[PDB]
Each structure stands twice: as C-alpha cells, then as structure tokens.
Amino acid sequence: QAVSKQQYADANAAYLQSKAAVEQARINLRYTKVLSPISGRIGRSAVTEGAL
Amino acid sequence: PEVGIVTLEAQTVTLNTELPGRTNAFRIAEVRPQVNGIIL
C-alpha cells in the first residue's frame, strides 16, 4: 500500500515503453551492417561510398 | 568448267586483338551533409 495502483501502473507503463524502444533501437543498429543474403559472385556496387 | 583458284602459301602473321571500351574512375564517392546548417 506504500504506493497507489495508479503510480505502479504509470511506472510499469514507462518500463514497457522503454523495453519497446530498446528493441527497436537494436534492430536499426543491426541493419547498419548490410550483409549478403546468399553466397555467389557479387558484381558492381550500384552505390558509391558516401552515397545516401 | 573453269574456276578462279588462289595458291595458298604459308605467311608469317602476328596475333593481336583490339578490345574497345570506355575509361572509368577507379573509385567514386559522394560528399554529403549529416547535420543541418549553413555552409561557412
């Protein structure tokens, strides 16, 4: 009873939001390393370094 | 029946081939901004 159910709610609320954000952050970071979906011969890179 | 034949004889020839093409940069890069602002 040291704290209202409301407070604990709001708390666990933000906690979930965070956990959410982190996972999404993790995924975007992971995608910064572009990999080859398969194995084979790769040709010309249609993109230049520094490109966007 | 007559024809126009040519006497084949051994000649000394050099073997060289010409491959057409275009020149291209060895490597290319683009310069871009990664923050907003004014160019000083």
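We number chain B the same way Swiss-Prot does; the residues here are 36-75, in that order.
Going by what the header records, the deposited coordinates were determined by X-ray crystallography, 3.2 Å.
From the backbone N, Cα and C atoms, a Cβ is placed for every residue, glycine too.
Annotation note: B:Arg57 (mutagenesis position) sits in a coil segment as assigned by DSSP. The note that Swiss-Prot attaches to the published mutagenesis B:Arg57 to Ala or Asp is: Abolishes complex formation and thereby decreases drug resistance.
Annotation note: B:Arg62 (mutagenesis position) sits in a coil segment as assigned by DSSP. Looking at Swiss-Prot, you'll find the mutagenesis B:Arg62 to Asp noted as follows: Abolishes complex formation and thereby decreases drug resistance.
Neighbour counts of Cβ atoms within 10 Å were compared across the mutagenesis positions B:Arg57, B:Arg62; the minimum falls on B:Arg57.
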